[PDB]
Number of protein chains: 2
Amino acid sequence: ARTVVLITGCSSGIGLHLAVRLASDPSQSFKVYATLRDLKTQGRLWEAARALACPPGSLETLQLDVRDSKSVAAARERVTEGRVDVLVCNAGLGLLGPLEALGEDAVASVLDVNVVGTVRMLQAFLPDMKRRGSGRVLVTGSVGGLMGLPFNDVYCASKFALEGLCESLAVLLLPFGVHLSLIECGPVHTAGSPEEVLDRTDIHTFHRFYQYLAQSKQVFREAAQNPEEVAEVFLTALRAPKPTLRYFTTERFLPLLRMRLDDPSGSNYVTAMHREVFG
Amino acid sequence: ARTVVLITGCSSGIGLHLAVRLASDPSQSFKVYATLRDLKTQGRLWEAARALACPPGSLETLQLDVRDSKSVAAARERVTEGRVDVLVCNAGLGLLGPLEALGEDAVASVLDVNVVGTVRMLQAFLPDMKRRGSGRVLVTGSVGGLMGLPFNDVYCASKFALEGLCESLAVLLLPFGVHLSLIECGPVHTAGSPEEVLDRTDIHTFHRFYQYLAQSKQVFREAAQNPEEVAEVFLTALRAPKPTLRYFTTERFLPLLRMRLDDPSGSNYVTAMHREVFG
Ligand SMILES: C[C@]12CC[C@@H]3c4ccc(O)cc4CC[C@H]3[C@@H]1CC[C@@H]2O
Ligand SMILES: C[C@]12CC[C@@H]3c4ccc(O)cc4CC[C@H]3[C@@H]1CC[C@@H]2O
């Protein structure tokens, strides 16, 4: 059909739910280009697709390695309909642990994909949307991209980066009638070694790691959302006459987010979050 | 003397002012390791140093390429006093223009240095400060790291990244008695081609570029601060019994920063800043 969509990172989590959520819309108004990094993972996508009976030729597989400029280029050209009416920037990675234990090569990887990779999609897909004078860009945000979480230093870094990349472009894009919004997600219902962590860290840091790993499992269980609810914000947003900049899947997180805003110097939030995690 | 300091990026701007501001303190309590990327730029540093008569052996030159792990390693070892009582993470780069015109290789460069490079310093210097149970980390922040500025997409991205890297580490570091604060700077009094920009962009984007280049020159002239005032926040902060997370060199920027906090969805700030720059 019509709305030509190109989603990134669809081999699990939200991206996958998303493609199928759209591919199979009752109105049959979306064509979908679910992009996988590693093609030999199209399995799940297709299974779930077959389960909802998405009409044939409404979902398509494309491989796309965001850490590489040519792939982004190639992917762009396979969009036969010749436009990408809605672009959903979703590839993202994560990283847990005491900074000192994280390997350089890992940190590099996390920003290349999360940050740089996002920009590369934007580069290739912005122009024609400026050209045509219309289109929609959707970026998967997170609560970690609005406030720092102990032991997630680099993921948060990488999640704030997109917050800044997307708020700047907002201002400029305004008059072009090209839209960009971020979907502020939280825990969604989606699934290092102590020898190695401990090896590379001071035991007191390690005691706190453990302590934190213990606190998030709790938080997950009670705050975590049904993937089908997270994906529904996406469509709520790609259907607003004039969408906002941020869409928040949950509101649970607004209170800590507010008291972070009242005291810019930070000692309030740093303190509340500190005990909120430890004691 | 005593407080062993290691500043990064001291060949101009704030870092340079900083080293000399400290090297030459009347109390003679700081030893300084001004780090240059490119050593054949030690000139200015030394000139200004000679001008304030910093006592000999209170300032030292070290070369340090933040995009490289060994250099950081080597630099660490030349700190003969065997400790880095205060670490001032200051190397940073910038980037102006419509995203679509920015070359990949440039974007990579901006995050490797600003973000990754910061982390690499932290990696090497965090541990022993955790070990000793004391020390101070100072990071040069910016107003662009708290709100997006049109045409500065990637710099802002890269400046929010450190905001998130530093707020996360804050929480964890709390009990170790190791301190970390960011110096939220703005315009400080420190000094692409239209063929090429225009080549790679739609003329309407270009008209807006120009328009913006025109608005910031104005803003600079009236908001810009004497470098000696910016550097004085640094020492105000490395002397607080228990410092806060953020130190703001100016307050001019708080009003826009506040109305950004009241409406999380963003349409308020995006809008105000939009006209604030264009019309
Ligand atoms: C950021 C997440 C939501 C917020 C979570 C939170 C929220 C509050 C809190 O006190 C602790 C944590 C720990 C784990 C966090 C999560 C890990 C990933 C998820 O997106
Ligand atoms: C972010 C800076 C301070 C805030 C400035 C500003 C602040 C307000 C505004 O309406 C426009 C601009 C444009 C240039 C900006 C500056 C460029 C670098 C400087 O640090």
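Following Swiss-Prot, chain A shows residues 2-192, 199-286, kept in their order.
When the header is checked for method, it gives X-ray crystallography, 2.7 Å.
Including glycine, each Cβ sits where the backbone N, Cα and C put it.
A:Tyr156 (mutagenesis position) carries a helical DSSP state (H, G or I). The active site, proton acceptor feature in Swiss-Prot is assigned to A:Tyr156.
According to its DSSP assignment, A:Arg38 (NADP(+) binding site) is coil. Counting every protein chain shown, the number of other Cβ atoms lying within 10 Å of the Cβ of A:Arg38 (NADP(+) binding site) is 19. Taken from Swiss-Prot, the feature NADP(+) binding site covers A:10-38, A:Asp66, A:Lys160.
For A:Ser143, the entry in Swiss-Prot reads substrate binding site, with the evidence type experimental evidence. Over all protein chains present, the Cβ of A:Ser143 (mutagenesis position) has 26 other Cβ atoms lying within 10 Å.
Annotation note: A:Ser135 (mutagenesis position) sits in a coil segment as assigned by DSSP. Its Cβ placed at the centre, A:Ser135 (mutagenesis position) has 13 other Cβ atoms within 10 Å. Quoted from Swiss-Prot for the published mutagenesis A:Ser135 to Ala: Abolishes phosphorylation. No effect on 17-beta-hydroxysteroid dehydrogenase activity.
DSSP gives A:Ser143 (mutagenesis position) a strand state. According to Swiss-Prot, the mutagenesis experiment A:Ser143 to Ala carries the annotation: Loss of 17-beta-hydroxysteroid dehydrogenase activity.
In the structure as shown, the Cβ atom of A:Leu150 (mutagenesis position) sits within 10 Å of 22 other Cβ atoms. For the mutagenesis result A:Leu150 to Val, the note given in Swiss-Prot is Alters substrate specificity.
Residue environment of A:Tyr156 (mutagenesis position) contains 25 other Cβ atoms, counted within 10 Å of its Cβ in all protein chains. Listed in Swiss-Prot is the mutagenesis experiment A:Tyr156 to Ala, annotated as follows: Loss of 17-beta-hydroxysteroid dehydrogenase activity.
The number of other Cβ atoms within 10 Å of the Cβ belonging to A:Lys160 (mutagenesis position), over all protein chains shown, comes to 29. According to Swiss-Prot, the mutagenesis experiment A:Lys160 to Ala carries this note: Loss of 17-beta-hydroxysteroid dehydrogenase activity.
Among the mutagenesis experiments that Swiss-Prot reports, A:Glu283 to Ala is described with the note: No effect on conversion of estrone to 17beta-estradiol. Cβ contacts within 10 Å of A:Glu283 (mutagenesis position), excluding its own Cβ and spanning all protein chains shown: 14. A helical conformation is recorded for A:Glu283 (mutagenesis position) in the three-state DSSP classification.
Here the residue is the original one, but Swiss-Prot notes a mutagenesis experiment at this spot, A:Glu283 to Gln: No effect on conversion of estrone to 17beta-estradiol.
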Study note, to complete from the structure: The answer, for which of the binding-site residues A:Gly10, A:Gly14 has its Cβ ringed by the most other Cβ atoms inside 10 Å, is A:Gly10
Review point. Taking Cβ atoms only, which of the binding-site residues A:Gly10, A:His18, A:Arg22, A:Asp26, A:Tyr34 fall under 8 Å from chain B?
Key: none
**Study point:** Residues among the recorded positions A:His18, A:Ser143, A:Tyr156 that border ligand 1 - Cβ under 6 angstroms, in sequence order
**Key:** A:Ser143
Review point. Rounded to a whole number, what is the CA to CA span in angstrom between A:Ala192 and A:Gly199 on either side of 6 missing residues?
Key: 16
Review point. Here are some binding-site residues: A:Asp26, A:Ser30, A:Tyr34. Which one has the most Cβ atoms within 10 Å of its Cβ?
Key: A:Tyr34
